[PDB]
Amino acid sequence: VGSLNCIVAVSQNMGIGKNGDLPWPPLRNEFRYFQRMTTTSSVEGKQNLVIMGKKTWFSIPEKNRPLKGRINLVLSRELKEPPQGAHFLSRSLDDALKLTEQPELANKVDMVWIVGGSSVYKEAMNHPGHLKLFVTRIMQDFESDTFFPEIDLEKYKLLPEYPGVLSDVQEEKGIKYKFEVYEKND
Ligand SMILES: COc1cc(N(C)C[C@@H]2CCC3=C(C2)C(N)=N[C@@H](N)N3)cc(OC)c1OC
């Protein structure tokens, strides 16, 4: 099976990218939380599937692509074939999810993680079913050119706690941040 999850790190001004990189300086424990959250599977035989748009894929340094221990799928209407290193290419969220039934991606996937960018996140939030949003709130403003959509607070609900998610405010390089989990089911 699995579940459908979105993971994102956002500045106060809802920024997630700037010219191909993150808006903020490197936050090592944020990177570690991202890697752990998306990689961990305790089902023998499966791996998580990570879904990302073209901009996100290329924002990841070549030394870190494909994301080890995970099935990498790029979502794009403009690419003609899977970028080098990616396992699959799909033209829409719908098709990607459809892909996780057919013979190859069915017996193999545990969780599904949507890791960016803006358009995929949009696609996903407006997708039927039970979605969880894993949100890293970076408590500072940063100049950005890519953003995360606002979260209807009325619609999604904030989970006071979730297993493997720290409750306390973190700090690195003088930047404070906290982890939050939201959920919906429509
Ligand atoms: C600039 O260097 C790097 C950039 C990236 N990007 C852009 C993907 C980002 C990383 C952090 C993050 C992402 C995806 C997310 N969707 N949700 C949260 N919470 N956090 C990934 C890297 O390694 C995996 C990397 O190498 C260290």
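To match Swiss-Prot, the residue numbers of chain A are left as they are there, and the shown ones run 2-187.
From the backbone N, Cα and C atoms, a Cβ is placed for every residue, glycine too.
Features of the protein shown, as given by Swiss-Prot:
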| type | residues | note |
| --- | --- | --- |
| BINDING | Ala10, 16-22, 55-57, 77-79, 117-124 | NADP(+) binding site |
| BINDING | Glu31, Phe32, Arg33, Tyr34, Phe35, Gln36, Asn65, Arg71 | substrate binding site |
| DOMAIN | 4-185 | domain 'DHFR' |
| MUTAGEN | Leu23 to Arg | Strongly decreased affinity for methotrexate. Decreases catalytic rate constant 200-fold. Decreases affinity for NADP and dihydrofolate over 10-fold |
| MUTAGEN | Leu23 to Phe, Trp or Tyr | Decreases affinity for NADP and dihydrofolate over 10-fold |
| MUTAGEN | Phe32 to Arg | Reduces catalytic rate 5-fold. Reduces affinity for dihydrofolate 9-fold; when associated with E-36 |
| MUTAGEN | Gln36 to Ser | Increases affinity for dihydrofolate about 2-fold. No effect on affinity for NADPH |
| MUTAGEN | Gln36 to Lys | Increases affinity for dihydrofolate about 3-fold. Reduces affinity for NADPH about 3-fold |
| MUTAGEN | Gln36 to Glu | Reduces catalytic rate 2-fold. Reduces affinity for dihydrofolate 9-fold; when associated with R-32 |
| MUTAGEN | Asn65 to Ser | Increases affinity for dihydrofolate about 15-fold. No effect on affinity for NADPH |
| MUTAGEN | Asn65 to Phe | Increases affinity for dihydrofolate about 3-fold. No effect on affinity for NADPH |
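Sequence features annotated in Swiss-Prot and their locations in the structure.
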| residue | record | Cβ neighbours (10 Å) |
| --- | --- | --- |
| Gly21 | NADP(+) binding site | 10 |
| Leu23 | mutagenesis position | 20 |
| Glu31 | substrate binding site | 19 |
| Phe32 | mutagenesis position | 13 |
| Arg33 | substrate binding site | 10 |
| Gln36 | mutagenesis position | 15 |
| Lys56 | NADP(+) binding site | 17 |
| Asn65 | mutagenesis position | 10 |
| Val121 | NADP(+) binding site | 23 |
| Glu124 | NADP(+) binding site | 17 |
Top Cα neighbour of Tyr34 (substrate binding site) in the set of recorded positions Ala10, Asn65, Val121, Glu124: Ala10
Between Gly118 (NADP(+) binding site) and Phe32 (mutagenesis position): CA-CA distance (Å): 16
Cβ under 6 Å from ligand 1: qualifying recorded positions of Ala10, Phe35, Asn65, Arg71, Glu124: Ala10, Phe35, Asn65
Per-residue Cβ crowding (10 Å cut-off), top of binding-site residues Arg71, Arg78: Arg71
DSSP-derived class (H/G/I helix, E/B strand, else coil) of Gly21 (NADP(+) binding site): coil
Span of the substrate site, taken as the largest CA to CA distance across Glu31, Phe32, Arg33, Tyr34, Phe35, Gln36, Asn65, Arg71 (Å, rounded to a whole number): 18
DSSP three-state assignment (helix, strand or coil) for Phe32 (mutagenesis position): helix
Among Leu23, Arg33, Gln36, which are recorded as recorded positions, the nearest neighbour of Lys56 (NADP(+) binding site) by Cα: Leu23
Densest Cβ neighbourhood among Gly18, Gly118 (binding-site residues), 10 Å radius: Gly118
Spatial neighbours, same chain, of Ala10 (NADP(+) binding site) - Cβ under 8 Å, 6+ residues apart: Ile17, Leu23, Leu28, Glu31, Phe35, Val136, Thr137, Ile139, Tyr178
Distance, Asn65 (mutagenesis position) to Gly18 (NADP(+) binding site) (CA atoms, angstrom): 17
Cα-to-Cα gap, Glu124 (NADP(+) binding site) vs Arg71 (substrate binding site), nearest whole Å: 21
